[PDB]
Amino acid sequence: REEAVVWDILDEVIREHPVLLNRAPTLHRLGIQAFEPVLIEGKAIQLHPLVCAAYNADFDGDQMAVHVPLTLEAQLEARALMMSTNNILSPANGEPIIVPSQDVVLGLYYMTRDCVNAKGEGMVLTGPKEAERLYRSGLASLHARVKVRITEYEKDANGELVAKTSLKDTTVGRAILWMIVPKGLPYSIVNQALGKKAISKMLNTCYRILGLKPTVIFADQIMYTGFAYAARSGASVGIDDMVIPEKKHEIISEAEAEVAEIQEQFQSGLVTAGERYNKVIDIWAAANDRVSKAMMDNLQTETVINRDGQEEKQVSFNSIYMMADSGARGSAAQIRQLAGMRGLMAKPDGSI
Amino acid sequence: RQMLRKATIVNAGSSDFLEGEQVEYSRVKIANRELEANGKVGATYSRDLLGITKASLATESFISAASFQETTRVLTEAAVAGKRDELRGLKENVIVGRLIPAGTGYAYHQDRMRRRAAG
Amino acid sequence: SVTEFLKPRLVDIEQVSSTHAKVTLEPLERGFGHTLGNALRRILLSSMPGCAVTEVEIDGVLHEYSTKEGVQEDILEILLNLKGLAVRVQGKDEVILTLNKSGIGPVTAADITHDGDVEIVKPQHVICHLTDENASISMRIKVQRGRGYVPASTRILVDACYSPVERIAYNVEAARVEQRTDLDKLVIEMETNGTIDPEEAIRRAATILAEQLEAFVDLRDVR
Amino acid sequence: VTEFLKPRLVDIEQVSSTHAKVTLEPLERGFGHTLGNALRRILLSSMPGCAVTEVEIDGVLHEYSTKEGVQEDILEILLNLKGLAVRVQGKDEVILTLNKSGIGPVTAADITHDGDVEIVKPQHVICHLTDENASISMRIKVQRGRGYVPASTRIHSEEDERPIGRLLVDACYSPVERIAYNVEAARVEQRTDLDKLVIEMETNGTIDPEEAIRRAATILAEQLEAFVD
Amino acid sequence: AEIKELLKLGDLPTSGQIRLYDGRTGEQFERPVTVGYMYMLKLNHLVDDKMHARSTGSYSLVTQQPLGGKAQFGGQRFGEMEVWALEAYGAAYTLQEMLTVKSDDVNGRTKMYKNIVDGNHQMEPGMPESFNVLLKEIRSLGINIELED
Amino acid sequence: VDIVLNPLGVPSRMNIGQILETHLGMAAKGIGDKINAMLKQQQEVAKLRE
Amino acid sequence: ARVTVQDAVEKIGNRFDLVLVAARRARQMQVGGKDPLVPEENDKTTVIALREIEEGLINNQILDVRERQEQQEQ
Amino acid sequence: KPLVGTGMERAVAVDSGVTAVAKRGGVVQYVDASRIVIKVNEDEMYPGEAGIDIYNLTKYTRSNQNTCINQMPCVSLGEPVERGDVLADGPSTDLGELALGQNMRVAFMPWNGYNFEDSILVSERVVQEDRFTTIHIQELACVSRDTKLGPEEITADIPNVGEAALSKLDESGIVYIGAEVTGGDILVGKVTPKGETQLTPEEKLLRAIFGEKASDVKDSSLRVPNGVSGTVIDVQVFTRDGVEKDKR
Amino acid sequence: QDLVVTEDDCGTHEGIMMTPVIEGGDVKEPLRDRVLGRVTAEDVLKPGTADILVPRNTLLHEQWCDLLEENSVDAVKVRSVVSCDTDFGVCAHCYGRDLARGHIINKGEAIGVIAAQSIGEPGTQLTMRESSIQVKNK
């Protein structure tokens, strides 16, 4: 009859009974984890970015497997061993299994940045209402010279933490992210531009210092905070964001003449066909390297900003460049192909 | 450590005048014989590594390594030996459905092994 | 039915501290709960009455690059710690208070001249650092009454933290009523500045908004 | 409050019968953003209306089938006629009707005019006819709902009912379909510079702009009422 | 180039970046974004076969196992690599039940169903039927099947 | 707009074509909307023709 | 729920007997005849047994001693 | 219709032949939701020929991939068209294009984790207008199979059966076209006769009291699939020659 | 299929010395992690003569690593697999924790199970194919 009272009964049962999930091709011990089951109104499974890479799927047409611990020993073991909330560090490399690799990294990066001097650049405060000074008005995560009294806590005493108040200047976003940060770590870690490897270092150090419980608290908080802040950014893409360096059109032309020169040698018979081929290959490689350098410089931190000096070469804001810098997605090698030449990329089977 | 086992011996050493005895078993025999009873019983052994394609046949449970690659000759040999699987390996306790001496069941199997002591 | 909307009945609120607390509500309409929470934040933050500290005339150089003169507190430091003091004007308008003490060093809230309508939530609130010797100084600070907040860069002179709160946010959770599961629940988590009951402040904000909008409903819900 | 200067409804301009740009009085700082956002949200949220809910037509038995003399499919009939919207009186769950023959285009006007409903535009589509001899006969039942009610959301309502010949379709049941905010600051000289928010509202024409705004405001007030407690 | 030009002819941003408003909190959005219309196609592999469950099924006449790929509420078969993974867990109860409860057990299936009804949470190992079947297959070919104690 | 696309995948597949699609679609939807708006005032045949 | 299990691992050390003790307590609670020494909050017997063991009240020796006392009292 | 394609879809449907080309036609004679009749002008009308063409497109034809192909008519009335003109609107086609898919508005931004790597965020809007709703037509069948224990015939006579099941069946046992179907609803009800009984005093009394079934006919009925529900679009039947049941 | 932890201590001084991999141009893999979670033999001693850095059986949790980095020692003899005298698998004194369990691997730990999926994990490999002397530093 599909009774709603039955629905209530099932929800009462569904509370204290964990479940197991796994992906299609088992490759690691990371393929299957255990977690608290929560009903969702749909026709699919909902997965946090917690076990994502370990699941080795890719948000595409895929399947998962659910396992019901029937015996009490089964439940105890799964919450004890199969539970994802324990596979923190990768059993093989020793590094964290849970390595935040989604756009949350991009959001934390957008937290700790400073263009040159934004609105209220010289603002100095305590920090608690910095959430107002940013969210309401007054401050941006991209702001510089924001001085704040920082109440760090170092567990210098044997099994005991001691607080300390300073006047560290930073950006709005880094100091804000310091709020959800746990007590142990010094704020020097929070003084950065928040790249991906930086996130990795933060996670590992936190694992070293505190322990799994606050570590998981911080991890989830980082997930939520990134999912929020990066959303405040949007960070779209467009045709103009990729900028074509005009120098290649000259440099390549120069290399073109070089090839003709090599060709002329082949016409004179002085350069062997293999020798001419090697020379042309080296010339093309050098031209490619020069063009790649030119494209990088065009996409480097090369943008003049109006200010007292009015010539302030700061970090560029193009999606691809910043994402590669922090480490979000894509490759600088990928970018060069997309905007400069794709490279040699010549191999019928082995040849060039 | 898997790739090296079943050591070959040059001197019989009162153990056996053959080749291919488990290096661990050979050492165990040497310890239980040289130290306890016959120190003069020394079997000069030679350790050589083994390849995966063949070393798979080196198993102590007949159920194990049975379907390893083929079974026809394997089953023939197992019957010819009048051999007993003895329910020892992980695959053994699994296919048999015995509490493997692993995980929490290790102690249980150990307890079973404890029961295997008294009887 | 057509115009009936779900009202929240479970209003259980857990107080973490005298200022830190989180309340939660029963099912609000899907999307309506989120709108309610966002508007609650916008109103309760964009405008919040309270007496606050704005400007002082301390004994020494009017420039920020001044000397400690044995106070062992930078001018910015003493100013910020003074901003970290809860001055509530009962009925008094912008008034002035001054302080002077011996050279103990412990700069608590008991040194300044006591007023009737002026009240301090914290008798141990820090104002400046420990003096180096028996030297004193004249505060000559003033406290005003206002709503919301204002930067001191524009309006002269330390700050305008007229809102007597610390932090607040709303979290939206989902649930089912009986079977339909598109049910929204708003749970606020807020630390207060102090001297203000979060329940009383919330009720005051609700009344403020209701009065601010009552002219629009065209005297709706007459009977 | 300290002279909170509450805004009020004023300067309401009707761009069209279903396109409107209305104004309000100026308000104090910080409310205009909240006012406009909450207004757009609540207005789009719950605008009760009347629409076609179940169809019982003499001709077809299976709507996935064709019909001689008629051009559009029966599913096409359901789609185009789903464009039927009409003002409804206090009466709800009514049965309007429409039956006609001929060779001209079929318009919404050829519907049985009852005393509790009003068709906004004679220009909707009723599957314009093709042959002289054919005669379409239908009676459309209209219900009053607040939002989109799924086709199988109404499935459980009929246990022994709903014979082959009476069928259900989906709807929106919300004549709002547009509510947007634009806050400016003007007409403030005697006091501090206040802000007036203009609301762009393009309803289905079923609900009046001011009436709908008032209903939404009453809903919001009812909501905020518990918030004090 | 002609696209960006016609954007001006369409009175639209040639760059395409445009203001955005967050429907959840109503903040003017940073990073003016370029938005548009894109085509999208729905591919065959719809959900209409995705969802799949099972609670209690029938055993086969031979090997007494579950059905398969949604054939009569069928159920898929686990993986040997997954079995190795399960061993890597060292979850003896889990693997034991998987080889017992989620396997060909008939008389153990009934006992377990009765226990689950009674809330006993116990599985009885016994010996797999496939074991005796393979023993017979040995006896079926030219070798006696005899198991010592 | 009813579709908010995950944008972070833009680089790792050189899907510039998606961006070209975004631009072309914005322009074309604009052209159609403008023509329909011209129709809303029941504009003349010669004017819409030009 | 109790997301991560580290306290029980430290209380046991071998990490394989901790689950055994938890399951032994859980089966005994499910069958009956025992009372939870920790204040339950309408949860599964597994979580309650895990909490009681981690509280420093249930061990492989406490349960054995209690069982021996119960058997001898018959 | 596909807004920005590659220019080919016209021909890609033209030569594909899921639509109808106007073979030697000059103007439209009759247009119908089941066919189109076109009168051929005398210039191209063959002598002694009707000068009329009837293209009877078939809606709701269950094609190879279990999809739902239903060719639609292009013209409305009296449309003058020359030879080979696109006359039929085919599946995923619109006035002659490979109309494969929906042109939906989108914007570029990540947000709130719901668009983590390869996710698309369709709000309630495209649910409302329900663009991209899927169509399908799926079939089933049954057989009579005159048997040794007794022929199974579609008589809707199901002994020991609930009445509501028969509420949708015909005297033939068929279901009338246009019905709704959910669950395991009986589809084609045959009754396979079983081995005859003796005097059988218990069974004799059973036939005396209730009778007419005697468990002689065992349920040889067809029922709707489990977890597949719908509405009966169309039916067909083929009986071995010499068998003239033809009830419905 | 048979590898698992069965013994605690090997009681055998036999082991292998681990040194930084200074191969090619420079050190590809420093012996800071190569023995990071290792438990050496009695071969741990300070660079000074008659100066000892660590005892026989001890695992470098985190602090001996930097101290030995100050000691400028390259190779240390530690007990290893098989080298652990247990006659079946190996003793725990030559396995370490090397996993998310900061506590050492426990008795019954199927290290071979722990391994043997580990080796093949990178299923992303590539396939289908005296005169010049330069000094790096002083």
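Residues displayed in chain A correspond, in order, to Swiss-Prot positions 403-754.
Just so you know, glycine gets a Cβ as well, placed from its N, Cα and C.
Quick look at what Swiss-Prot lists:
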type	residues	note
BINDING	A:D460, A:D462, A:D464	Mg(2+) binding site
MUTAGEN	A:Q504 to P	Resistant to antibiotics salinamide A and B
MUTAGEN	A:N690 to D	Resistant to antibiotics salinamide A and B
MUTAGEN	A:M697 to V	Resistant to antibiotics salinamide A and B
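Sequence features, as recorded in Swiss-Prot, placed on the structure.
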{"residue": "A:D460", "record": "Mg(2+) binding site", "contacts (Cβ under 8 Å, 6+ apart)": "none"}
{"residue": "A:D462", "record": "Mg(2+) binding site", "contacts (Cβ under 8 Å, 6+ apart)": "none"}
{"residue": "A:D464", "record": "Mg(2+) binding site", "contacts (Cβ under 8 Å, 6+ apart)": "A:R425, A:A426"}
{"residue": "A:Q504", "record": "mutagenesis position", "contacts (Cβ under 8 Å, 6+ apart)": "A:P451, A:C454, A:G628"}
{"residue": "A:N690", "record": "mutagenesis position", "contacts (Cβ under 8 Å, 6+ apart)": "A:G742, A:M743, A:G745, A:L746"}
{"residue": "A:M697", "record": "mutagenesis position", "contacts (Cβ under 8 Å, 6+ apart)": "A:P647, A:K650, A:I737, A:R738, A:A741, A:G742"}
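Contact with chain H, taken as any Cβ pair under 8 Å, is found for none of the recorded positions A:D464, A:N690, A:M697. According to DSSP, A:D462 (Mg(2+) binding site) is assigned to coil rather than to any helix or strand.
The DSSP secondary structure for A:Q504 (mutagenesis position) is coil.
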